[PDB]
Amino acid sequence: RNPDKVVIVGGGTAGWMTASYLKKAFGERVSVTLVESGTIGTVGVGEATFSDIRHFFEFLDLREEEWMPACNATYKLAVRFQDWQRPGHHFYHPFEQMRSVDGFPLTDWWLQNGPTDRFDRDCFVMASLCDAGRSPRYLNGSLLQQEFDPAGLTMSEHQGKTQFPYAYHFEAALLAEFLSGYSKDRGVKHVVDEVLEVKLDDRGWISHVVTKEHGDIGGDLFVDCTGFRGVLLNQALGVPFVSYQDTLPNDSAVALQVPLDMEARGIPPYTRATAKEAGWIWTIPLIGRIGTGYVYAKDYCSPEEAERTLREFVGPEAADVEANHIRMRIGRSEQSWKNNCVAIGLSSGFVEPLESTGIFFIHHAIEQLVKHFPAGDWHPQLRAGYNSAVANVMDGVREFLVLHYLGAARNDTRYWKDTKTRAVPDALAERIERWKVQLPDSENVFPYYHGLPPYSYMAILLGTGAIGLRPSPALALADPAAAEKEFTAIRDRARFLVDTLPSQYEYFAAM
Amino acid sequence: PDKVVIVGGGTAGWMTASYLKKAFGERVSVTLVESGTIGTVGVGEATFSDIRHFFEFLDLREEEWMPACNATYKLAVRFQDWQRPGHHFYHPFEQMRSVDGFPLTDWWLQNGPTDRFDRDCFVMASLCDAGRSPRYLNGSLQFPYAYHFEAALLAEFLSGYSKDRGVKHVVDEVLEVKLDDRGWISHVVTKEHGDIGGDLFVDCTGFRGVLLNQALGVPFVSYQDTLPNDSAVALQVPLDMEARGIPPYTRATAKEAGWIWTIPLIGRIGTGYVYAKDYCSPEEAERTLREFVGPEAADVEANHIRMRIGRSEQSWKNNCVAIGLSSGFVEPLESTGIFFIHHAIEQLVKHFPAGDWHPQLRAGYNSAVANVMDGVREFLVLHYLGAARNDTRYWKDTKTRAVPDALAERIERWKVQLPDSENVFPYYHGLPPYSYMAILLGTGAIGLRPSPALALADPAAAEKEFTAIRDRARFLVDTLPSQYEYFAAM
Ligand SMILES: Cc1cc2nc3c(=O)[nH]c(=O)nc-3n(C[C@H](O)[C@H](O)[C@H](O)COP(=O)(O)OP(=O)(O)OC[C@H]3O[C@@H](n4cnc5c(N)ncnc54)[C@H](O)[C@@H]3O)c2cc1C
Ligand SMILES: Cc1cc2nc3c(=O)[nH]c(=O)nc-3n(C[C@H](O)[C@H](O)[C@H](O)COP(=O)(O)OP(=O)(O)OC[C@H]3O[C@@H](n4cnc5c(N)ncnc54)[C@H](O)[C@@H]3O)c2cc1C
Ligand SMILES: [Cl-]
Ligand SMILES: [Cl-]
């Protein structure tokens, strides 16, 4: 009858997303205490989200009016992949549902007889808005419809049935500060101190966390949000961490924060991923500045050269700003939940920000935490269900990311030559063989949930260009009519939206 | 044009012929060869949640085909006496509702109003108990309801539909299937129409499997080690449906050595006894069925059937694809027979070999077909593993029989975790997570727990949703007409 006590260790994005979500879900029925270090800094990045993100704010009962201005937040409709196939060309991976004609996806029709040479513009409306720098909403908060006009879906069904599950760019520090206010206004205890030790009982479970100036803080469930450190799960409980470095070599990153005149430049409604000599560079647009970073493998490029490459790429306005060098831990823990300790965030695992899935992992974890929340005698099946769910999301996204590099047609430097000599898991090698003949569907991809629908695999395959696809033979005998009218309908609405929608700065100037 | 030759014309063949001709047409040539001495099986009266998409693909409105086939509506399947004598529950064609991330059945396990989950969580469960029509007397209406109909009448209707679009029809005996060098099919030899050749051959010859199983020697994987029901005896009983109404559902009444189906049609009921030989002989299986229906079924002829339970090792070999009973079959507990056909012909259009036969296309089709069979099979075993009835030797053996290691493990999860999208059969097999919920909750031999989180959650949003369902049901029952009144008007 006494409220279960949850102790959260870490004041990063993971920690406050957990505290606010847990407190919103259970209210005063659950006591939440968040302990964070005052000397240890947060990772400083993580500023683009995934198609899942809208569900998180809806669960928190937060409208865009309340949180977006305080975080310098902007809209994200897609990820623009630049120069991944050949110099000077780009394609979008949009957060938009794939339309089908007579049981066949529009991309399959596009392979038979597509209008233009860009699959993304023909099959996705969002690709036209991105190329025009358009805001998804008119000057009155009206989404893609001039006149005005919610939904109770879970996270998975949101990104599965919502036609336009767009995302956001935002400052990772401002969001954490906002969620700290959201949490503390709902009864979340805040303790700023260092956790010196994790005291375990006789049976190996966490008894309490030993702080320096606040004594022993105990509880029933301990949540590790200490980042790459893994203070509780990896260090204290000794849960082994498995690396993904063998399939995804990128281990390093260097990032800047560049204040720019977001007016002459404009605010592009997407994250850009420009392919480079030893990796790729991200461009995350915000209100007032852009967040840019070079994700690379240091075996192909020195940290010194990587920073200079990044500064040249942005230009003179980034010549003197501080550069943040990060050594990434790529992979995941063998299990994210052992005994009474569950890791959420960088402590659980991480893959390179190629598709901005970092915050997605956190969002998925806390949702699965509520779903598999213990209150009785802790049934092993509950913990097993959580660990398999979290691992499948990680393992699935990892396949999707390797596919980016196996599909890349770029082949100039040693880094991009080695991307095809590197050994892949046998599972993905077989699906690629299936995908060459049978364009990816719900039955030839990774079987368990991992946030990626078939049209995502379609977009990366069609856009990166090295893996040749074919249109299914049935479309050579089908009446192309209906498909050509669907192609026309997409082109028509796109032309209407581009000519009627405002830029983002215009939208954000109108409060 | 690509030449497709279909052997067999008993629902499997005509659904294939009409679907292909509507999908492609003129750019594909279809020839159907059916025996004029060998008949259809000839049952298959109830359908599944997929069936509406089939008629929509054929561009057929309900009024075009339903009266011609004596068709009625199927809102659910009523499982009777599977847990205890006199108790029943429904497995409806209605989406499960979610409150704060948890399915309504999970909330019901925590603090449900009534002792009947189906009445609390499903609206149509109230309509079934009240014998309501899903449509008003003026045609008004996610509810993927199915149909009951005469399989014989639908076959003739589709034949007309097929031949009205260029499907070449031949009535003759296929006496031989001649194989070329590779082992593919050159042509089939008829009795007096000569050889009929083509590029693709479709085996729809039923349990015989003349083309796939006999001519090409594709092995058959038996499911009888986990599903012993191998026999069936069926009747067609003309009735004054006005007196006792037309139920908007298929009933599955558990019996001493199996179960009995009751399929309501226009002017008659389709009913049969699915059973296992070791527990019941065909003669007393007939006796039981007649006593179950009554004096109205004392003189009507009885159709005895030896069922082949399982699936072919592969349904597509070389240039031959088997569709229907030739591909595989499981007992009609959930009416998945025509669903298997509808799925197969849809996969056939998807994996159509208009291109010069890539092995990956054939591999994809066989995987889709096999997993639907394996998934449904797992779902049907759950009916018997979950059934609390324990009176006869037949029902006691359902708890000592062999159980797939995969099933046994995810059952142990379901007892705690409850069926979701991540702990069921991971590939498409027509059954959503809420279908598994209904069977477990209804049959009652397998106990379940609510999620421990719901003990700490605010019930307000859930209690509101239960009330919203009961209110909508109360209104619908009071305003909707009988299913009989509906068809009597139209
Ligand atoms: C280069 C890089 C780029 C990224 N890009 C993206 C992106 O584009 N989109 C996206 O969604 N995600 C991205 N991510 C991931 C994202 O940044 C993280 O998931 C999130 O921002 C922070 O997760 P975290 O709190 O676990 O990490 P951290 O910021 O490291 O959290 C650590 C917290 O725990 C505290 N702490 C640590 N040890 C102790 C201790 N003994 N005692 C007390 N407190 C302690 C620390 O003080 C700190 O508050 C990126 C990550 C990196 C490294
Ligand atoms: C007891 C029982 C109950 C069932 N209940 C349901 C239900 O409730 N709901 C549902 O959806 N499905 C049900 N089914 C399945 C359903 O009956 C079938 O899916 C469908 O109705 C018939 O499939 P078929 O054409 O492959 O079989 P068949 O009817 O046997 O087709 C055989 C055809 O091929 C011809 N033929 C055979 N050999 C030759 C030859 N050498 N040469 C030329 N022609 C040949 C025959 O003349 C015949 O026309 C049930 C099946 C059984 C046995
Ligand atoms: Cl990321
Ligand atoms: Cl069936």
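Note that chain B carries Swiss-Prot numbering, so the residues on display, from first to last, are 6-146, 171-519.
Header says: X-ray crystallography, 2.7 Å.
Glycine too: its Cβ is placed from the backbone N, Cα and C atoms.
Features reported for this protein in Swiss-Prot:
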BINDING   B:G14, B:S40, B:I43, B:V46, B:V48, B:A51, B:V203, B:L354, B:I367  FAD binding site
ACT_SITE  B:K79  active site
BINDING   B:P97, B:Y456, B:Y457  L-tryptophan binding site
BINDING   B:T365, B:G366  chloride binding site
MUTAGEN   B:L460 to F  Decreases activity but still produces only 6-chlorotryptophan. Shows similar activity to the wild-type, but exhibits a switch in regioselectivity and produces 32% 5-chlorotryptophan and 68% 6-chlorotryptophan; when associated with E-461 and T-462
MUTAGEN   B:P461 to E  Decreases activity but still produces only 6-chlorotryptophan. Shows similar activity to the wild-type, but exhibits a switch in regioselectivity and produces 32% 5-chlorotryptophan and 68% 6-chlorotryptophan; when associated with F-460 and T-462
MUTAGEN   B:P462 to T  Decreases activity but still produces only 6-chlorotryptophan. Shows similar activity to the wild-type, but exhibits a switch in regioselectivity and produces 32% 5-chlorotryptophan and 68% 6-chlorotryptophan; when associated with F-460 and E-461
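Known features from Swiss-Prot, placed on the structure.
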residue: B:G14; record: FAD binding site; DSSP class: coil
residue: B:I43; record: FAD binding site; DSSP class: coil
residue: B:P97; record: L-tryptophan binding site; DSSP class: strand
residue: B:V203; record: FAD binding site; DSSP class: strand
residue: B:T365; record: chloride binding site; DSSP class: coil
residue: B:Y456; record: L-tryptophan binding site; DSSP class: coil
residue: B:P462; record: mutagenesis position; DSSP class: helix
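B:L146 and B:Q171 bracket a stretch of 24 residues that the deposited model omits, and the distance between their Cα atoms is 11 Å.
Across the structure, B:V203 (FAD binding site) and B:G366 (chloride binding site) place their CA atoms 24 angstrom apart.
Filtering the binding-site residues B:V48, B:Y456, B:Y457 for a Cβ under 8 angstroms from any Cβ of chain A leaves B:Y456, B:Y457, in order along the sequence. Comment: FAD site residues B:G14, B:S40, B:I43, B:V46, B:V48, B:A51, B:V203, B:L354, B:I367; largest CA to CA distance 30 Å, whole number. Filtering B:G14, B:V203, B:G366, B:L460, B:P461 by Cβ distance to ligand 2 (under 6 A) retains the following recorded positions: B:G14, B:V203, B:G366. The recorded positions near the residue listed as 'active site', taking a 10 angstroms Cα-Cα threshold over the set B:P97, B:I367, B:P462, are B:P97. For B:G366 (chloride binding site) paired with B:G14 (FAD binding site), the C-alpha to C-alpha distance reads 15 Å. Rounded to a whole number, the C-alpha distance linking B:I367 (FAD binding site) with B:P461 (mutagenesis position) is 18 angstrom. In this record, L-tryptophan is bound by B:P97, B:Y456, B:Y457; the longest C-alpha to C-alpha distance in that set is 22 Å. Cα spacing between B:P97 (L-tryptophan binding site) and B:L460 (mutagenesis position): 12 Å, rounded to the nearest whole number. The Cβ of B:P462 (mutagenesis position) lies under 8 Å from the Cβ of B:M101, B:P108, B:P448, B:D449, B:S450, B:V453, each of these being in the same chain and 6 or more residues away along the sequence.
Taking Cβ-Cβ distances under 8 Å and a sequence separation of 6 or more, the neighbours of B:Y456 (L-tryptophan binding site) in its chain are B:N400, B:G404.
DSSP classifies B:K79 (active site) as strand under the three-state reduction. Counting neighbouring Cβ atoms within 10 Å of each of the recorded positions (B:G14, B:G366, B:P461), the lowest count belongs to B:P461. Annotation for B:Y457 (L-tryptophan binding site): spatial neighbours B:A397, B:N400, B:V401, B:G404, criterion Cβ-Cβ under 8 Å with sequence separation of six or more.
Only B:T365, B:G366 of the recorded positions listed as B:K79, B:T365, B:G366 bring a Cβ under 6 Å of any atom of ligand 4; the order follows the sequence.
Within the set of binding-site residues (B:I43, B:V48, B:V203, B:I367), the lowest number of other Cβ atoms found within 10 Å of a Cβ is recorded at B:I43. Taking Cβ-Cβ distances under 8 Å and a sequence gap of 6 or more within the same chain, the neighbours of B:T365 (chloride binding site) are B:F53, B:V359, B:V405, B:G459.
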